[PDB]
Structures are given as C-alpha cells and as structure tokens.
Amino acid sequence: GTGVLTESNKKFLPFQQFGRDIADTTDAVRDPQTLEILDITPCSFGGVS
Amino acid sequence: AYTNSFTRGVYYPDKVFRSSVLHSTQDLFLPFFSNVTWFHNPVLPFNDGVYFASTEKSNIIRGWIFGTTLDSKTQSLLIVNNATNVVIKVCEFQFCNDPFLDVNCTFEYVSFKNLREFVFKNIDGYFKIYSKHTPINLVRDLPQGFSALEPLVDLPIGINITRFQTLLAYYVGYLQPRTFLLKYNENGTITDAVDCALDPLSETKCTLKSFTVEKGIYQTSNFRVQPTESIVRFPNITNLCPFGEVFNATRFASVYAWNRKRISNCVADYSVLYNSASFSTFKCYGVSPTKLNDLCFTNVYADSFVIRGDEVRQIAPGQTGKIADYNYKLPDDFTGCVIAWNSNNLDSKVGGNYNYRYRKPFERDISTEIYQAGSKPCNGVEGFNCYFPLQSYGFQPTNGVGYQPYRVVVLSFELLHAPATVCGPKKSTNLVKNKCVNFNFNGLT
Amino acid sequence: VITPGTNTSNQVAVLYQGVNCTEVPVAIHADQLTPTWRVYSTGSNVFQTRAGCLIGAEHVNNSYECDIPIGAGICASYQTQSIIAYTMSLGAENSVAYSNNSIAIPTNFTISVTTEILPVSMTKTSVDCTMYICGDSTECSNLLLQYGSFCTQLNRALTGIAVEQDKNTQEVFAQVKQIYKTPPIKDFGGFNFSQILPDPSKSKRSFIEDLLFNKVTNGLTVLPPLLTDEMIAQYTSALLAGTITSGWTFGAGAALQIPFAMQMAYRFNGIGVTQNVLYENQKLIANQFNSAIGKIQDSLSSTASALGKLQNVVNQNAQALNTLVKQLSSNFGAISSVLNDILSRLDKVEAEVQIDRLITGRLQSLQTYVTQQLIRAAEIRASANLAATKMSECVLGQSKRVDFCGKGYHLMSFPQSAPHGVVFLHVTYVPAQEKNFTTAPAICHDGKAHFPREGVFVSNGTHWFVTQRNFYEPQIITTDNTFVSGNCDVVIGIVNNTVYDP
Amino acid sequence: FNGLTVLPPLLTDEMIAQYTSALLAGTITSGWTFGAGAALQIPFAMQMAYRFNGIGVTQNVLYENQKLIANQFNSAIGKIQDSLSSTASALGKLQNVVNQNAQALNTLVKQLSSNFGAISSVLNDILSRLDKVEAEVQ
Amino acid sequence: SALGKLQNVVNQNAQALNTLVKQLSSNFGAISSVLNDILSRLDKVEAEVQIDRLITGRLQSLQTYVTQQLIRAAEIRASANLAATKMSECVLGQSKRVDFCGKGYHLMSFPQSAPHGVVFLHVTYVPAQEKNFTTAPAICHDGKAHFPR
Amino acid sequence: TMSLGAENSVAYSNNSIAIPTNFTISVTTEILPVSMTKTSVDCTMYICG
Ligand SMILES: *[C@@H]1O[C@H](CO)[C@@H](O[C@@H]2O[C@H](CO)[C@@H](O)[C@H](O)[C@H]2NC(C)=O)[C@H](O)[C@H]1NC(C)=O
Ligand SMILES: *[C@@H]1O[C@H](CO)[C@@H](O[C@@H]2O[C@H](CO)[C@@H](O)[C@H](O)[C@H]2NC(C)=O)[C@H](O)[C@H]1NC(C)=O
Ligand SMILES: *[C@@H]1O[C@H](CO)[C@@H](O[C@@H]2O[C@H](CO)[C@@H](O)[C@H](O)[C@H]2NC(C)=O)[C@H](O)[C@H]1NC(C)=O
Ligand SMILES: *[C@@H]1O[C@H](CO)[C@@H](O[C@@H]2O[C@H](CO)[C@@H](O)[C@H](O)[C@H]2NC(C)=O)[C@H](O)[C@H]1NC(C)=O
Ligand SMILES: *[C@@H]1O[C@H](CO)[C@@H](O[C@@H]2O[C@H](CO)[C@@H](O)[C@H](O)[C@H]2NC(C)=O)[C@H](O)[C@H]1NC(C)=O
Ligand SMILES: *[C@@H]1O[C@H](CO)[C@@H](O)[C@H](O)[C@H]1NC(C)=O
Ligand SMILES: *[C@@H]1O[C@H](CO)[C@@H](O)[C@H](O)[C@H]1NC(C)=O
Ligand SMILES: *[C@@H]1O[C@H](CO)[C@@H](O)[C@H](O)[C@H]1NC(C)=O
Ligand SMILES: *[C@@H]1O[C@H](CO)[C@@H](O)[C@H](O)[C@H]1NC(C)=O
Ligand SMILES: *[C@@H]1O[C@H](CO)[C@@H](O)[C@H](O)[C@H]1NC(C)=O
Ligand SMILES: *[C@@H]1O[C@H](CO)[C@@H](O)[C@H](O)[C@H]1NC(C)=O
Ligand SMILES: *[C@@H]1O[C@H](CO)[C@@H](O)[C@H](O)[C@H]1NC(C)=O
Ligand SMILES: *[C@@H]1O[C@H](CO)[C@@H](O)[C@H](O)[C@H]1NC(C)=O
Ligand SMILES: *[C@@H]1O[C@H](CO)[C@@H](O)[C@H](O)[C@H]1NC(C)=O
Ligand SMILES: *[C@@H]1O[C@H](CO)[C@@H](O)[C@H](O)[C@H]1NC(C)=O
Ligand SMILES: *[C@@H]1O[C@H](CO)[C@@H](O)[C@H](O)[C@H]1NC(C)=O
Ligand SMILES: *[C@@H]1O[C@H](CO)[C@@H](O)[C@H](O)[C@H]1NC(C)=O
Ligand SMILES: *[C@@H]1O[C@H](CO)[C@@H](O)[C@H](O)[C@H]1NC(C)=O
Ligand SMILES: *[C@@H]1O[C@H](CO)[C@@H](O)[C@H](O)[C@H]1NC(C)=O
C-alpha cells in the first residue's frame, strides 16, 4: 500500500505478523529484518474548496 | 470410551494481531461439547483434521505417524520428540510402530499435573500444527476451561493424509467446518469464544457479534421443512432408441438435400454416443452433454448429411457461408448437439465422388432451376454467368484434410411442454404423497 | 429467540414464525433432516400461538403489561424462575364515577418536570468516489470514466445532506437576536436554576448539559459542523437567560424584565388557575420545582438508555460507514477483491473484464449508501423541524396545545444542548387531590336563572358555592360572580338557592 | 410465497377497539381532564357548556337550547351511518394503503418470471441442463 | 435574493433533467454510446452484447433519477402541507402559536401567488419604547391582599 | 470567528418591570414552495430511441 510508516507501542504475539483495524484494514506491520512493530497511517487527502 | 470436549481446542485462525475486538471466523474447529474418544495404540482415521491431547510430563508418548497407508508403499509423515529435538521426515518408511523403550524422503526437518494439546490439519497442500501446554488438576477427563492453541509448523508437502497413529492417557476428536466468534483482548490473545451453532443463545450472540445480549426478541435464523425422500416419475417405456440407424446409416445425404429422422417412443442413452472415440467433434448448445441422460423430450430430430471438412465450422448458430446460406441453416437460438467425423475412409472415390453436392432456418430446397448470375434471363441455357445451381465436392481418397469428406449429424431437441416421448435411462420410483419430497417429473426437478 | 438478557439468565425461548407446531420437530429442527438447527424436540414446553409455534416458554392465564412483544396480543417475560408467555393487558380497568349531578374538583396540585429528547443533525460526510472505487489505481480510473456523471451526482447529493445539517442546527438554536446573559444575583423568588444555567468552572455548559454530553458515547471524509459545541451552548444559555429574566417577551420584541414570581403568576393565569393560588403557595411551588429538577439529575446519572434517540444517530452513522468500508473486501464475482492482484495476474484484455465487476459492485454499494443517507436525512429534518417548533411554542411562549409541551397543563420549558440534538425540560401543572361534590348548571333566585361568569357551582351537601374549575376554592354566590339569562323553566337541572347582592 | 412472509400486528383489532372504547368513555364521562392527570367526572350537558365558552359563545345559549342541540347531534350521527353504509369509496385513503402494498408484492413476484438475459427464468432449468462452468454464467 | 426557495425548485429540476439527458452520451462499456453505430457496424449476435450494456447503463441512469425525484417530491409535500396549514391558521384565522405567522404578536396575514409556491405577508404587532417601573405582586388595603383582574 | 449576536445583560431585579409605551405594525414576508414541474419519461424512447 501507500502510507506513512511510524514507530509504535503495539504488543504483537511472537507469531503475529501484521495488525488489522475494526473494519479489517491493515494498520500495523512487523518489520521482517528487525522484529519491531510499525504503525501505518494513510497519506493525507481532502477536498479543495 | 467417550468424554465431553467442553470448550477445548480453539486456535489462532490467522497470524493477524487484533485487540479489544470480537472477530467472526469460519474454519475447521472442534465443536463445543462434542464427544472426544479416550485411550490408554490403534491406527485411526484423520478425517478433516484432528484435535489431539494427553496427560504428559514424562515423554512416554514419543510422537505420531500419518499418511494413506502410513506404511512402506508411498511417502508418509513420521514425527518424533526424541528429547534432543522434534525430528520430522515424510519418507516411504517400512519400520514398525515400536521403536521406543519399554517405559524416498521428499522432505525432512529438525527443531500427570500437566496436559499437552495439539491440532493437526492439512489444507491448500500444506500440513499445519498448533499447540499448547498447561498445568491441570484431573487426569481422567479433559479440563473444563478456555486456552487457545498457537501455530508451530506449516509444511509445503502436499501429502493426501487419511490415517494416523500415536507412538508410545490420550484423547482424540475431529475438526468440522463451523463459525466461531473469538474475543481478542488488549494484548492480541484470544481469551474467549462462541461456537455459533451450539444453541439458540450462541446463534443470538453471533447474530449481534456480542458476548452479552440485552432483554428482547431477535431473529437469528430461517426455518424450512426438509425433503424426507427423493421421487422419480418418468414414462414406463423400455424400447431403446434406434441411433445405429442414424450414425451407421449406409449412405449419408447431400448438404443441399439434408435428411431428417424422427426419434420417438424410446429410452435414449447419450453416453453410448459421448463415450465413443468415433467423433472428431461433439458440441452442444442449450444443454451440456454430461447432463443429457437426466433429461426427457417431446421429440428428438436427427438431421444428417456429408460435407467438406473445412466447411463443418458453418454447422452452428450465428455462422455464414455457402453451406449455411444456401444448403442448411440452424436457427440462432438452436437447442441441440452437433457431431461430425472425418469420413475419407468410406465416402471418397478416385475420380472425386460426383454424388456429393452443395448449391430460413430448417429449410430444404431441391429445385433444379439454373442460377441466373448475370443480367441475362438464362432461360435454362448454361454459359457465362448462367450456371446449374449444384456444384460437387471433389471427394477422393488422396485429398488433404480440409478437402476430405466429413459425415455430420445434428440432434435437435423438442423440450418438455406436452407429455414427453424420448427419455434418458432414469429408473422411476414409487410415488409418495403429503410428505415433503424432492421430485423429478420427466426432468422437471 | 426470546432472551431475558444474559445479564439476568441464560434461559431462552424460540419462536418459529407462522409455522404449526406439528411440523416443527419434523423439519430442519429435531427428528428429521436437520441442517445446523440442533435438537431440542421440546425446550421444556411447546405451545401453538397465532404468531407461530413457541418452544421453551410456559403458557400463563394471567395478563401482565407487555415485557417482550411476540405478536398477535402475545407477550413473554421472565418470572417465578422460567420464561412465561401470556396475552398482554392494556391497562388498569376504571369505571368513572359519572352521574348527571356529580363533579370531581382537584383540591391540590404538583409541579412536574418531564424530559423530551429530539435529534437535530447527522454527522456531515463526503466521499472521493474515484478514490473509494479505484483506490488511486490508474487502470481502474480510466474504466470508471465510461460511467459518466454517476461519481459526480453522488457528491452533489451528499453535499445537500451536509449543508442541511447546519441549517437544521441553525433553525433550532439561532431563535434569539442577542446573547442575553444572567444577572449576578439569583433572586428568582426561591426557584433554583443553578443546575441548568452555565457553570463558570466548566466548555462552559450547565451541570445537566455535562451529564447529557457524558451519557451519549479511505476516500471517505467527515466534515466539522458550522456551529461548535461552545456556540450551541451560548445559544442555549441566551434562550434560557432570556426566558428566566423576561418571560415570553424576548420572542415578540426586545426583552422586558419582570420578577420571576410575577412571570409564574402569568403562567398560572395562562392555564386558567387564578393567580393568587401561586402567591399564596409560592414556597411550596418553588420547592416542588427545585425537587423535580433534582430528580432529572438522578435520572440522567442512573442510565444512558434514557438518551436512546441520540445514541441511535451515533450508532446508525457508524454502522453505515463500517458497511461501506467492509464492502471493499467483496468479490462481486471477480477473481479477487484486491485490485492489484487482477492487474498483476492477468493480461489487459482479461483484467479489464475482471476490474469492471469490482467497479460495478463498488459503484452499486456507494449508490446504496447515498440513497439510504438521503432517506435518513429526511427523517432527521422532520425531527429538526419539530425541535425548531418546540423551541418557538414551548420555550419562547406558553403552548395551549394538548400534550405538545409534556403532560399536564404547560407552564414553561427550558432547552439544554446534547450531542446531535436538543433536550427540553417541560414544566407542567398537574392537579392531584380531587373531592366529589354535587353540582348544578344554574341557580334560580327571584325567578331569574343565574350562571357563573367563570367557574362552576358546587355544594358540600348543605351550602352552595361558586368555584374556579382547576383548583378547589369556594366563594359565596353573589351578583358579581354570576350573570342572568331568562327564568327557571327553560334550564334542565336548575336548583333553588340564595344569590347575595353586595 | 417465494421467501415472502407477512408478520401479524402486535395489537389485535379487539385491542385497538379496547383503546378507542377507553378514549371515548373517558371523553364522555370526564371531558378534557383525563388528558392532563386523572379523569374527573362532570355531567355531559355541563361539559358541553365549557365547549361553548371555548368557541366564544356564552354558556346560557346551550342550556336554553339543550334539546335542540342534542337532536342536531343525534341526527348528525344518523347521517354518518347512512354515508358509510351508502359510500364505501369514502375510505379511499385506507383502501390505497392496501392497494399500494398489493401492487408492490405482485410486481416483486412477477419479476421472478423474467429472464434478465439468462437461458431461462427458472433456476432448476439451468441446473438441470448446464454443467457447473456454464451454469454459473446463467 | 428573497425568492431563492422558489428559484431552487426550478434549478433542482433543471439539473436533474440535464443530468438525465447527458447520460445518453456515456458508453457504459459499449463500443459507442450512439445506438445506430452498433446496429450499423455489428451483425446481430455481436450487436446484442453491446446494446445490453447501453440498456443496463441507461436503465440504472433512469432508476437513479426516479428515486431522487421520489425523495424530492416527499420534501415538497411536507412544504405544501405546511403552506396549507399556514393558510388555514394565519389567513383564515389568527394563530396564537408563537412565531408561526411571523415574529411579534400576529394580527393577520395575506396570501400572494408566486411560481411553484406561495408568499404570505404576515402583519404583526411589535411593542416599542419601553420604560422601567417599580412593581408589586399584590397590594394591602384594609389588611387584605388585592390582585389586578 | 463568527458572531452569534450582541451581548446583553437584561436589567432584572425582584421589583423592576419594563412596559412598552408605543408599538410598530410590522409586515413580514414568508415564502414556501408548493409544487414541482410535472414530468413524464417514456423509458422505451429514452433507453432504446
Ligand atoms: C423460400 O424461398 C426463398 C427465396 O424465394 C429462400 O431464400 C433464401 O434463403 C437463404 C437463407 O439463408 C438466403 O441465404 C438466400 O440469400 C435466400 N435467397 C434469396 C434469392 O433471397 C428461402 O430460404 C426459402 N425458405 C424456406 C423455408 O424454404
Ligand atoms: C398539597 O401537596 C403537598 C405535597 O405535594 C403537601 O405538602 C406536604 O405537606 C406535609 C404536611 O401535610 C409535609 O410533611 C410535606 O413535607 C409537604 N411537602 C412539601 C413538598 O412541602 C401539601 O400539604 C398539600 N396541601 C394540601 C392543602 O393538602
Ligand atoms: C441550588 O441548588 C443546588 C443543589 O442542586 C445547591 O447546591 C448545593 O448546595 C449545598 C449547600 O451549600 C452543597 O452542600 C452542595 O455541594 C451543592 N451542590 C452543588 C452540585 O453545587 C445550591 O446551593 C442552591 N442555590 C441556592 C442559591 O440556594
Ligand atoms: C358546608 O360549608 C359551610 C360553610 O363553610 C359549613 O358551615 C359552617 O360549619 C362550621 C362547622 O363545620 C361552623 O363552625 C360554621 O359556623 C358554619 N358556617 C356557616 C356560615 O354556616 C357547613 O358545615 C358545610 N357542610 C358540610 C356538610 O360540611
Ligand atoms: C323552587 O321554588 C319554587 C317556589 O319559589 C317552587 O315552586 C313550587 O312548586 C310546587 C311543585 O311543582 C308547586 O305546587 C307550587 O305551586 C310552586 N310554588 C310557586 C310559588 O310557584 C319550585 O318547585 C322549586 N324548585 C325545585 C327544583 O324545588
Ligand atoms: C538480519 O541480519 C542482520 C545482519 O546482517 C542482523 O543484524 C539482524 O539482527 C538480522 N535480523 C533477523 C530478524 O534475523
Ligand atoms: C455425546 O456428548 C453429549 C454432550 O454433548 C453427552 O451428553 C452424550 O452422553 C455423549 N454420548 C456418548 C455416546 O458418549
Ligand atoms: C535425536 O535426533 C538427532 C537427529 O535428529 C540425533 O542426532 C540425536 O542423537 C537424537 N538424540 C537422542 C537422545 O536420541
Ligand atoms: C521413489 O519414488 C519413485 C517415483 O518418483 C517410485 O517409483 C519409487 O518406488 C519410490 N521408492 C521408494 C523407496 O519409495
Ligand atoms: C493427492 O491426490 C491428488 C488426486 O486427488 C493427486 O493429484 C496428488 O498428486 C496427490 N498428492 C500427493 C503428494 O499425494
Ligand atoms: C498487557 O501487557 C502489559 C505489558 O505490555 C501487561 O502489564 C498487562 O498486564 C497485560 N494485560 C492483559 C489484559 O493481559
Ligand atoms: C456403429 O457401429 C459400430 C460397430 O460397427 C458400433 O460399435 C457403434 O456402437 C455403432 N454406433 C452406434 C451409435 O451405436
Ligand atoms: C441486570 O440488568 C439490570 C438492568 O436491566 C441491572 O439493574 C442488574 O444489576 C443487572 N444484573 C447484573 C448481575 O449486573
Ligand atoms: C396444525 O396442524 C394440524 C395438522 O398437523 C392441524 O390439524 C391443526 O388444525 C393445525 N392448527 C393450526 C392452528 O394451524
Ligand atoms: C387456563 O385456561 C385454560 C382455558 O383457556 C384452562 O383449561 C386451564 O385449566 C386454566 N389453568 C389455570 C391454572 O387457570
Ligand atoms: C365519588 O363518590 C363515589 C361514591 O358516591 C365513589 O365511588 C368515587 O370513588 C368517588 N370519587 C372520587 C374522585 O372521590
Ligand atoms: C338525573 O339522573 C337520574 C338517574 O338517571 C334521574 O332519575 C333524574 O331524573 C335525573 N335528573 C335530571 C335533572 O336530569
Ligand atoms: C432600566 O434601568 C436599568 C438600571 O436600573 C438600566 O440599565 C436600563 O437601561 C433601564 N432600561 C430602560 C428601558 O430605561
Ligand atoms: C409612536 O411611534 C410613532 C412612529 O412609529 C411616532 O410617530 C409616535 O410619535 C410615537 N408615539 C409616542 C406616544 O411615543
């Protein structure tokens, strides 16, 4: 996807690879080369008036 | 011997973190309060997958074997905890089920007050293991309480497992496709679950996606009376249809004067046609050939002729060309089958067989009047742009494949509307009344 | 499935709607071919009803109020324990003590405060429908051009809904020309508004507005309302401070001050109770009001389920957006719901056929959402038009429309703001302690038939009096209390009595 | 009946008639008082005297004309029966609720007979005649 | 600027009809949005596939229009029911309902017709030039309390 | 930031009243929409031309 990757406080279990939101959108990931957890945000959008 | 499974045997269905949320999931699960068999060993079926558990703090129970035979003739899983490691291979092992103390190979891998629990399943060509270990206070039955199992292993091996056995107290139960509602806490663990089919309150919890429900009346489901039996009602004909008089007729007609045979008052078997290696093409339009033996028809008409192999493509709805535009046409909504074969082994003659000739839907016309292709009123005289309407196919045994003779048969189906007269080989049942049944009247299911 | 709440019991009863009980255990249920609906051939009892076959509930010949409604006059409840089923009762029976000369007159009253909650506005929303349908994929966005104006009139529709929510809010609260503010002193004749007036320690909401705000609890974008919650609270403060210091006069012109005990004496004349009844009972009336406002604080402290209308607007907006987002995961018959799978697995000529299924299903899913939002906004607008009318007729006036501004004869009402809506505290006079009296339509004196100018004739059994209709207060009958029309013979049920001439 | 169902009302017609009876018995025996508290009895000819003051006609006008006013009412309720007994088309508002719902369900059921471009409008024809790969498209 | 409610009724219906006409130019996935191109270029079995895309799109286009017109008609009915109530209460009577027939104490009102609507000229009494006074709830004379009638 | 109106402290006290000594007759205009433009669409001619 496209997004802003960020550091996070989320407590994944050792076998868990990525996290999902209430509506099943992916919103966190484990980095496979150093096993810390990143929090994912959409890149900003909105109407222009 | 049997034991109640309680709320045992739930596992993390996917490798996804979720928190403070209720997730509805469908998977192969051990149903709540099912009967789990108890043992103190036999070969057992694997079915859709297994939940396995034992009372263990000793390694008296070393491991498991799995496969079709679980022995010699083909690849089979051996899994052993040898106290140094988990040891795995999938070889064609011929060794007996007693390697333990008295107390090819296409893949390989290496890695009481207590109960040890496992799930084994085999999906998408991959073999999966999940596990848990816990303290307990009863050896003689499974602990009534909740604890989710987490994955260990996920092998690419593709083996069609159907049986397994234990290697030397233990419990075995079978997974089934069910919907569960799983409670994820703040820290990513499954902490409770609902088996939705267990009772109407569990249906209500799963309908609301909630572990508590308020006072009220909730629609959870729909009800139907189900069919008690299956009824088949067909005409009582035993006469077989004379298809040999079509497909093995001595002389086939010309494409300009195509011949029609009515088929009636008989039991057909289209497998006798469709199984045959005799046919170079076999295509059906408003029906699939695999379904024909289930159907019944008011009439069947066989239309047949010989034609040049390259032109056989014109014998379909929506086509155009000389044979389609002047000799024979199917309607563009045609319901039926077209069959043909290369007939150079019978139809050809060394001078080119002069008997075979070409010039609305299901028209036929044998009129001999000259083509007045020119502005001339040709008045029965041939010449430049004045020609007899028929031309002959040059069918000789030396012809190249597109120029060879092919024999053609088209079967046209009159559907059930009036009472039917040509049926597939379906055996009629006795008739049952006032009960709910499945039924089939002449193909009307 | 009928449930007492899992808070209370795990027992249930099951209703098979329109089915006959002779079929039920011979079906998908119990002792026949049974897809998933596992066995309970009886749950404890089986009982045929006009609504369907009812399983696991106990039939009862009593008739309670309807706890859980089953249909066709049947209800169910949890009692001495088991689930019971019964024919519901409509209310207590009452043969009124009517006769051609008996009247009942109330000798005392209660001031009553009742709370009415009204929705006023939805959450505002807008969707970048190209970014919803196609997720910023270029191959999809080129196919979406073939559909023309659809993903443009969707935004024109949602823009009309969004602009209307700010109109709905302005029609209700902006009914005041000037921001009126309360005096420093609070000498309102012993009435105590401190729990509904603004709190300088607080936004600067009242104590009750703080309860109300506590109890209610992509390509898609959510827009801010035009008036902030602090502006909404300055309008409810101005409406309330005008109402307390000036009566209805701030609605008809410039606010004219009046003492609050004299404003309430006018509210008493408005319901047809003689104004001395307030000045003679002022401390009692003030205590009944102060006590009644105290019960509102307790009622709003006890449960959130009082505000179920406002919590429904919150819940419906969330449910609709969750469904609109979940529908991105659906196939609609396509090879995958992930748009980048289709573009990477297939050549263009196959990919365009598979992508147009996702475009078709997502475009249909978004048109379904916008249609449902247009229908829901029309319901919220009808509620905002009612709240705007209750502001003018109940808050800025004194309504004489029965049951419009709560039950009993209306005195006044006060607005408090709440999330997505408004709350009216309707204050009303309820008569409370009636006595029976004998009555006559007229009295005959020197042949002249006398009728009361205002009020009714009554007798205690030995003496005749004239009294006002809504509060028992007897006066001796005199030529200033009555008027004459004709002689005794025309009037049915006239009685002979003295009329005094002062 | 193809998955269509009609649910019963909660209040049956005899329960609706018990409510209109209670409203009407309260109105006749107690005037407006049962809407603002507990019902207070008052004689009906004396309730009508208050209804006359409410329209700005002085209440002596009722008592001086009570038998005339009672006859004009009793005769007016006679004309209601004759009107409803003659002219069922007076209830056109209620009858259109029935007709609109019947037209809506008949259109919903008739649409099952439509092909929408499939081989047949009948789902069991497709499943009898075509094998799975071909049937799914229909 | 005052009659913007009635001018919006005209504009809403004009945009709806122009949107409905403009959608005839859309392909919806056909080779052309002009039906005679399909019928002249493609023979019948090929042509039906393309025409069914235009049928599906043009039918969805028209269902979208009629559904938005049904919702817009219900909105105008609520306004016509209010205008009918304003005529009975304000024009045929004198309404005591606060702010129903304009601001101030309502005296009377007059109807004037306007295209697609109605206009009420509401006549109201507005009080003016207030003065402050001392006031009392009651008066004592011979030991007894007097109140104003 | 928008202004909600002029701020005003009403001169309230337990014995003061204000009474209007004059009036103005006011005429106010209220506009209401009552009907749409009546339409018919022949869907065979719109869809198939
Ligand atoms: C009836 O006679 C007409 C000629 O009068 C036949 O017309 C031909 O039909 C085929 C159909 O594929 C066309 O390709 C030819 O071009 C037609 N010929 C002419 C000169 O137009 C017709 O086939 C006959 N119908 C029947 C039922 O026999
Ligand atoms: C009218 O009703 C009120 C209650 O609503 C009565 O007031 C109570 O009177 C008793 C003594 O009789 C006191 O113990 C209570 O504390 C009073 N309550 C309040 C709120 O003051 C009142 O007495 C009744 N009046 C008549 C004439 O019956
Ligand atoms: C108006 O009523 C409120 C209560 O609703 C009074 O406030 C309470 O006053 C007592 C005694 O001073 C305190 O013990 C409480 O803590 C107060 N409660 C709150 C929430 O503030 C208030 O004093 C009354 N006002 C007047 C002028 O008497
Ligand atoms: C009806 O009302 C009258 C006036 O209030 C009552 O007459 C008074 O009765 C008391 C004793 O109860 C005497 O002390 C007074 O002197 C009487 N006054 C007059 C003017 O007669 C009468 O008792 C009441 N009747 C009933 C049955 O209660
Ligand atoms: C009211 O008082 C009058 C007298 O002032 C009563 O009239 C008498 O009625 C009786 C019975 O009908 C007659 O025999 C007398 O001749 C009447 N007397 C006079 C002087 O006319 C009248 O009946 C009383 N009304 C009621 C309701 O008791
Ligand atoms: C990956 O390799 C680097 C060294 O190349 C090492 O520092 C890092 O810890 C490794 N991470 C994992 C998850 O193995
Ligand atoms: C099967 O399981 C149920 C509990 O769900 C138990 O009551 C029953 O006795 C078991 N039957 C056998 C044959 O073990
Ligand atoms: C366990 O297995 C490994 C090979 O998988 C072997 O080297 C080791 O010696 C074994 N240990 C024991 C105790 O048998
Ligand atoms: C090994 O595999 C081949 C087929 O790949 C099979 O013919 C042979 O019998 C197998 N041998 C053993 C010992 O399993
Ligand atoms: C599993 O069985 C299928 C036939 O159903 C066969 O095609 C496949 O090769 C088998 N795979 C293994 C590894 O046994
Ligand atoms: C969640 O994890 C934290 C440490 O990250 C721990 O302190 C806390 O007790 C855990 N809570 C639960 C409910 O497991
Ligand atoms: C045609 O004859 C051959 C034997 O010559 C036979 O096998 C075949 O079944 C016959 N065809 C049909 C349709 O029975
Ligand atoms: C059950 O619900 C009621 C309110 O419906 C509540 O008063 C009661 O405390 C609840 N019971 C429990 C065990 O919380
Ligand atoms: C229920 O079904 C039976 C036949 O099984 C029938 O006799 C009975 O009258 C039916 N009762 C109702 C209320 O439908
Ligand atoms: C309840 O009512 C039925 C008749 O409706 C009667 O047969 C039965 O005896 C009654 N039972 C009780 C306990 O009243
Ligand atoms: C009035 O009196 C009758 C008896 O004469 C009694 O039945 C009724 O309950 C009384 N009503 C009131 C309101 O006191
Ligand atoms: C009042 O009612 C009673 C009983 O219905 C009757 O005897 C009496 O004549 C009536 N009196 C009047 C004045 O109507
Ligand atoms: C009334 O008196 C107060 C001071 O007591 C003053 O502020 C206010 O402006 C006066 N109003 C009028 C209308 O004179
Ligand atoms: C009342 O107002 C009018 C203007 O509306 C003015 O001409 C007139 O003099 C005023 N009268 C008094 C007594 O103030």
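All chain E residue numbers match Swiss-Prot; in order, they span 943-1091.
This entry, so its header tells us, was determined using electron microscopy, 3.2 Å.
Just so you know, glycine gets a Cβ as well, placed from its N, Cα and C.
DSSP assigns E:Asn969 (variant position) to coil in the three-state reduction, outside any helix or strand. One natural variant catalogued in Swiss-Prot, E:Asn969 to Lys, is accompanied by this note: In strain: Omicron/BA.1, Omicron/BA.2, Omicron/BA.2.12.1, Omicron/BA.2.75, Omicron/BA.4, Omicron/BA.5, Omicron/BQ.1.1, Omicron/XBB.1.5, Omicron/EG.5.1.
Listed in Swiss-Prot as a natural variant, E:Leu981 to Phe is described as follows: In strain: Omicron/BA.1. Reduced to three states, the DSSP call for E:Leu981 (variant position) is helix.
Around E:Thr1027 (variant position), no same-chain residue six or more apart in sequence has its CB under 8 Å from its CB. For the recorded site, E:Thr1027 (variant position), the DSSP three-state label reads helix. Annotation of the natural variant E:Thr1027 to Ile in Swiss-Prot: In strain: Gamma/P.1; the original residue is retained in the structure shown.
The natural variant E:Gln1071 to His is recorded by Swiss-Prot, whose note states: In strain: Kappa/B.1.617.1. When secondary structure is read from DSSP and collapsed to three states, E:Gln1071 (variant position) falls in the strand class.
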Whole-number Å value for how far E:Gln1071 (variant position) lies from E:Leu981 (variant position) (Cα to Cα):
81
E:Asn969 (variant position) versus E:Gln1071 (variant position) - Cα distance in angstrom:
70
Could you tell me which of the variant positions E:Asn969, E:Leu981, E:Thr1027, E:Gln1071 sit with their CB under 8 A from some CB of chain C, listed in sequence order (or 'none')?
E:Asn969
Looking at the variant positions E:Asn969, E:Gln1071, which sits with the largest number of other Cβ atoms within 10 Å of its Cβ?
E:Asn969
Around E:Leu981 (variant position), how many other CB atoms lie within 10 A of its CB?
13
With a CB cutoff of 8 A to chain F, go through the variant positions E:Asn969, E:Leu981, E:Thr1027, E:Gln1071 and name the hits, or write none.
E:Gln1071
